[PDB]
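Here is the structure we will look at, set down as C-alpha coordinates.
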Amino acid sequence: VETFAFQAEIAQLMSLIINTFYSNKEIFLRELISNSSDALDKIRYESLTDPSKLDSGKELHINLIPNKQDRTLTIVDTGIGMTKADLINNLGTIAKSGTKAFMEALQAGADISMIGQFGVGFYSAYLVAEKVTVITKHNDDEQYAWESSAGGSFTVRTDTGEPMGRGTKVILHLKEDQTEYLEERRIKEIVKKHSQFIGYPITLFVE
Ligand SMILES: COc1cccc(-c2cc(F)ccc2[C@H]2Cc3nc(N)nc(C)c3C(=O)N2)n1
(Lines of atoms letter the chains of each structure in order from A and count residues from 1; the text may use other names and numbers.)
(Lines give C-alpha, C1' and ligand atoms only; values in the text may rest on other atoms or scores of the structure.)
Protein backbone atom coordinates (compact mmCIF):
# COMPACT_ATOMS: atom_id res chain seq x y z
CA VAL A 1 0.00 0.00 0.00
CA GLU A 2 1.44 3.34 -1.12
CA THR A 3 0.38 6.56 0.61
CA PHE A 4 0.43 9.89 -1.25
CA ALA A 5 -0.28 13.52 -0.36
CA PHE A 6 -2.89 15.42 -2.30
CA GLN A 7 -1.68 18.70 -3.74
CA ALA A 8 -2.48 21.47 -1.25
CA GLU A 9 -5.07 22.93 -3.65
CA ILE A 10 -6.99 19.62 -3.86
CA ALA A 11 -6.85 19.14 -0.10
CA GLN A 12 -8.30 22.67 0.14
CA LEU A 13 -11.11 21.76 -2.26
CA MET A 14 -11.91 18.62 -0.30
CA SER A 15 -12.04 20.61 2.96
CA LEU A 16 -14.40 23.14 1.34
CA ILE A 17 -16.70 20.35 0.20
CA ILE A 18 -16.67 18.69 3.64
CA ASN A 19 -16.98 21.89 5.71
CA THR A 20 -19.28 24.27 3.78
CA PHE A 21 -22.94 24.31 4.77
CA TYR A 22 -24.75 23.23 1.60
CA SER A 23 -27.99 21.26 1.70
CA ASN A 24 -28.23 20.26 -2.01
CA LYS A 25 -25.98 17.20 -1.54
CA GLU A 26 -27.84 15.01 -4.08
CA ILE A 27 -25.86 16.46 -6.99
CA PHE A 28 -22.97 14.09 -6.18
CA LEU A 29 -24.80 11.37 -8.12
CA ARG A 30 -25.17 13.42 -11.32
CA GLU A 31 -21.46 14.24 -11.13
CA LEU A 32 -20.37 10.59 -10.83
CA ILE A 33 -22.81 9.43 -13.51
CA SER A 34 -21.49 12.19 -15.80
CA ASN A 35 -17.94 10.96 -15.18
CA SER A 36 -18.99 7.40 -16.02
CA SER A 37 -20.70 8.59 -19.21
CA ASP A 38 -17.54 10.47 -20.28
CA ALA A 39 -15.44 7.36 -19.60
CA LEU A 40 -17.82 5.24 -21.68
CA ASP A 41 -17.75 7.81 -24.52
CA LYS A 42 -13.95 7.64 -24.44
CA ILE A 43 -13.57 3.84 -24.73
CA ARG A 44 -16.33 3.72 -27.36
CA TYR A 45 -14.55 6.30 -29.53
CA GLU A 46 -11.11 4.72 -29.14
CA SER A 47 -12.53 1.34 -30.19
CA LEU A 48 -13.57 2.76 -33.57
CA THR A 49 -9.90 2.83 -34.57
CA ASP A 50 -8.76 -0.10 -32.41
CA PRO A 51 -11.60 -2.68 -31.94
CA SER A 52 -9.30 -4.82 -29.73
CA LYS A 53 -9.77 -2.21 -26.98
CA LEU A 54 -13.13 -3.90 -26.31
CA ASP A 55 -11.55 -7.36 -25.80
CA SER A 56 -11.84 -6.48 -22.09
CA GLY A 57 -15.62 -6.19 -22.48
CA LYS A 58 -18.04 -4.99 -25.15
CA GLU A 59 -20.94 -3.90 -22.94
CA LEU A 60 -21.04 -0.16 -22.17
CA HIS A 61 -23.17 0.59 -19.14
CA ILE A 62 -23.54 1.98 -15.63
CA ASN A 63 -24.74 0.11 -12.53
CA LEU A 64 -25.85 1.71 -9.25
CA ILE A 65 -25.59 -0.68 -6.34
CA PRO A 66 -26.80 0.19 -2.83
CA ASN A 67 -25.81 -1.99 0.12
CA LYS A 68 -27.41 -1.20 3.48
CA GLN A 69 -25.32 -3.80 5.37
CA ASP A 70 -22.04 -2.15 4.27
CA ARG A 71 -23.60 1.34 4.10
CA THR A 72 -22.21 1.80 0.60
CA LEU A 73 -23.45 3.17 -2.70
CA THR A 74 -21.37 1.91 -5.61
CA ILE A 75 -21.35 3.49 -9.09
CA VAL A 76 -19.90 1.00 -11.63
CA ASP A 77 -19.06 1.68 -15.25
CA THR A 78 -17.36 -0.24 -18.03
CA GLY A 79 -15.65 2.90 -19.33
CA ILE A 80 -12.01 3.47 -20.19
CA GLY A 81 -10.73 3.16 -16.60
CA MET A 82 -7.66 4.83 -15.12
CA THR A 83 -3.97 3.98 -15.21
CA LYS A 84 -1.68 4.27 -12.21
CA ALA A 85 -0.21 7.40 -13.82
CA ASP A 86 -3.73 8.89 -14.00
CA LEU A 87 -4.32 8.20 -10.30
CA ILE A 88 -1.03 9.59 -8.99
CA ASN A 89 0.08 12.23 -11.56
CA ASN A 90 -2.20 13.09 -14.48
CA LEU A 91 -5.59 13.72 -12.88
CA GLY A 92 -4.04 15.92 -10.18
CA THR A 93 -2.62 18.19 -12.87
CA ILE A 94 -6.04 18.90 -14.40
CA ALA A 95 -7.64 19.00 -10.95
CA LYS A 96 -5.33 21.87 -9.95
CA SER A 97 -6.49 24.20 -12.73
CA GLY A 98 -10.16 23.21 -12.36
CA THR A 99 -10.05 23.78 -8.61
CA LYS A 100 -8.59 27.29 -9.01
CA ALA A 101 -11.36 28.24 -11.46
CA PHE A 102 -14.05 26.70 -9.25
CA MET A 103 -12.80 28.64 -6.21
CA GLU A 104 -12.85 31.90 -8.17
CA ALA A 105 -16.39 31.13 -9.34
CA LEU A 106 -17.56 30.46 -5.75
CA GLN A 107 -16.12 33.76 -4.47
CA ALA A 108 -18.00 35.46 -7.34
CA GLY A 109 -21.35 33.88 -6.38
CA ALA A 110 -21.44 30.39 -7.91
CA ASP A 111 -22.56 27.47 -5.77
CA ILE A 112 -21.24 23.98 -5.09
CA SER A 113 -23.68 22.33 -7.58
CA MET A 114 -21.69 23.93 -10.41
CA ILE A 115 -18.56 21.88 -9.57
CA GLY A 116 -18.82 19.72 -12.74
CA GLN A 117 -18.35 22.73 -15.02
CA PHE A 118 -14.78 22.87 -13.70
CA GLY A 119 -13.96 19.20 -14.30
CA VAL A 120 -13.57 18.34 -10.60
CA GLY A 121 -17.04 16.88 -9.94
CA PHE A 122 -15.54 13.64 -8.60
CA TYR A 123 -14.74 15.33 -5.30
CA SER A 124 -18.45 16.04 -4.76
CA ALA A 125 -18.49 12.42 -3.54
CA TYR A 126 -17.33 13.92 -0.22
CA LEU A 127 -20.69 15.66 0.21
CA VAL A 128 -22.10 12.30 1.26
CA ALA A 129 -19.18 9.89 1.82
CA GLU A 130 -16.82 9.66 4.79
CA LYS A 131 -14.51 7.44 2.66
CA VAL A 132 -14.31 6.79 -1.07
CA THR A 133 -12.76 3.65 -2.50
CA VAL A 134 -12.21 3.47 -6.27
CA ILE A 135 -11.43 0.21 -8.09
CA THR A 136 -10.27 0.80 -11.64
CA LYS A 137 -8.87 -1.14 -14.59
CA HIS A 138 -7.53 0.38 -17.82
CA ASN A 139 -6.39 -1.71 -20.81
CA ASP A 140 -2.65 -2.56 -20.63
CA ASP A 141 -2.40 -1.62 -16.92
CA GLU A 142 -3.16 -3.46 -13.68
CA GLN A 143 -6.30 -3.26 -11.55
CA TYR A 144 -5.86 -0.65 -8.79
CA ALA A 145 -7.64 0.34 -5.61
CA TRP A 146 -7.48 4.06 -4.76
CA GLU A 147 -8.83 5.19 -1.37
CA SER A 148 -9.19 8.37 0.65
CA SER A 149 -10.99 9.64 3.73
CA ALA A 150 -9.61 13.11 2.92
CA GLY A 151 -7.34 14.57 5.60
CA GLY A 152 -4.77 15.31 2.91
CA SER A 153 -3.75 11.78 1.85
CA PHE A 154 -4.87 8.95 -0.42
CA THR A 155 -3.61 5.41 -0.96
CA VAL A 156 -3.09 3.25 -4.05
CA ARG A 157 -2.56 -0.51 -4.13
CA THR A 158 -2.70 -3.21 -6.77
CA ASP A 159 -6.11 -4.83 -6.31
CA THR A 160 -6.11 -8.60 -5.78
CA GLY A 161 -9.93 -8.68 -5.44
CA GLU A 162 -12.55 -9.66 -8.03
CA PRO A 163 -11.16 -8.91 -11.55
CA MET A 164 -13.36 -6.34 -13.32
CA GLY A 165 -12.43 -6.51 -17.03
CA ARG A 166 -12.27 -2.76 -17.68
CA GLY A 167 -13.79 0.31 -16.06
CA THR A 168 -14.27 2.03 -12.73
CA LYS A 169 -16.14 1.27 -9.52
CA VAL A 170 -16.64 4.22 -7.14
CA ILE A 171 -17.59 2.93 -3.70
CA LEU A 172 -19.11 5.59 -1.46
CA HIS A 173 -18.88 4.76 2.24
CA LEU A 174 -21.77 6.96 3.30
CA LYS A 175 -21.82 9.27 6.31
CA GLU A 176 -24.19 8.13 9.05
CA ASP A 177 -26.71 10.89 8.28
CA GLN A 178 -26.68 10.32 4.50
CA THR A 179 -28.27 6.85 4.30
CA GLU A 180 -31.21 8.21 2.25
CA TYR A 181 -28.95 7.56 -0.76
CA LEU A 182 -29.36 3.82 -0.18
CA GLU A 183 -33.12 4.04 -0.72
CA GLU A 184 -34.49 2.89 -4.08
CA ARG A 185 -37.09 5.64 -4.31
CA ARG A 186 -34.53 8.34 -3.52
CA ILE A 187 -31.95 7.17 -6.06
CA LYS A 188 -34.68 6.80 -8.72
CA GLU A 189 -35.85 10.37 -7.99
CA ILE A 190 -32.34 11.76 -8.37
CA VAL A 191 -31.53 9.88 -11.59
CA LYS A 192 -34.82 11.08 -13.12
CA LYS A 193 -34.15 14.66 -12.03
CA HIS A 194 -30.49 15.08 -13.07
CA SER A 195 -29.42 12.15 -15.26
CA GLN A 196 -32.40 11.42 -17.51
CA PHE A 197 -30.61 11.76 -20.89
CA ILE A 198 -27.44 9.73 -20.30
CA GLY A 199 -26.72 7.67 -23.42
CA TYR A 200 -25.94 4.38 -21.67
CA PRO A 201 -28.13 2.02 -19.65
CA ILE A 202 -28.25 2.86 -15.94
CA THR A 203 -29.36 -0.12 -13.87
CA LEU A 204 -30.37 0.55 -10.30
CA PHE A 205 -29.85 -2.67 -8.37
CA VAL A 206 -32.21 -3.45 -5.52
CA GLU A 207 -31.44 -4.93 -2.10
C1 LIG B 1 -13.00 8.05 -10.08
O2 LIG B 1 -11.89 8.01 -9.17
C3 LIG B 1 -11.00 9.05 -9.16
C4 LIG B 1 -9.87 8.99 -8.35
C5 LIG B 1 -8.98 10.06 -8.37
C6 LIG B 1 -9.25 11.16 -9.18
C7 LIG B 1 -10.38 11.18 -9.98
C8 LIG B 1 -10.68 12.35 -10.86
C9 LIG B 1 -10.41 13.61 -10.36
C10 LIG B 1 -10.68 14.73 -11.14
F11 LIG B 1 -10.41 15.96 -10.65
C12 LIG B 1 -11.20 14.61 -12.42
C13 LIG B 1 -11.46 13.34 -12.93
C14 LIG B 1 -11.21 12.20 -12.15
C15 LIG B 1 -11.53 10.88 -12.76
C16 LIG B 1 -13.05 10.66 -12.86
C17 LIG B 1 -13.37 9.39 -13.63
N18 LIG B 1 -14.46 8.66 -13.31
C19 LIG B 1 -14.75 7.53 -14.01
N20 LIG B 1 -15.87 6.84 -13.68
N21 LIG B 1 -13.94 7.09 -15.00
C22 LIG B 1 -12.85 7.79 -15.36
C23 LIG B 1 -12.01 7.22 -16.48
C24 LIG B 1 -12.53 8.97 -14.65
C25 LIG B 1 -11.36 9.86 -14.98
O26 LIG B 1 -10.82 9.78 -16.09
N27 LIG B 1 -11.03 10.82 -14.13
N28 LIG B 1 -11.24 10.13 -9.95
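Sequence positions for chain A are given in Swiss-Prot numbering; the residues included correspond to 17-223, in order.
The backbone N, Cα and C atoms fix where each Cβ goes, and this holds for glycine too.
Sequence-distant neighbours of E47 (mutagenesis position) (same chain, 6+ residues apart, CB-CB distance under 8 A): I131, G132, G137, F138, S140, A141. Mutagenesis annotation in Swiss-Prot: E47 to A, described as Strong ATP-binding. Strong interaction with HSF1, HIF1A, ERBB2, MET, KEAP1 and RHOBTB2. No effect on interaction with TSC1; the structure shown retains the original residue.
Swiss-Prot gives this note for the published mutagenesis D93 to A: Impaired ATP-binding. Strong interaction with HIF1A, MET, KEAP1 and RHOBTB2. Loss of interaction with HSF1 and ERBB2. Los of interaction with TSC1. Following the DSSP three-state reduction, the secondary structure of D93 (mutagenesis position) is strand. All protein chains included, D93 (mutagenesis position) registers 27 other Cβ atoms within 10 Å of its own Cβ.
Under its mutagenesis annotations, Swiss-Prot gives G97 to D the following note: Abolishes ATPase activity.
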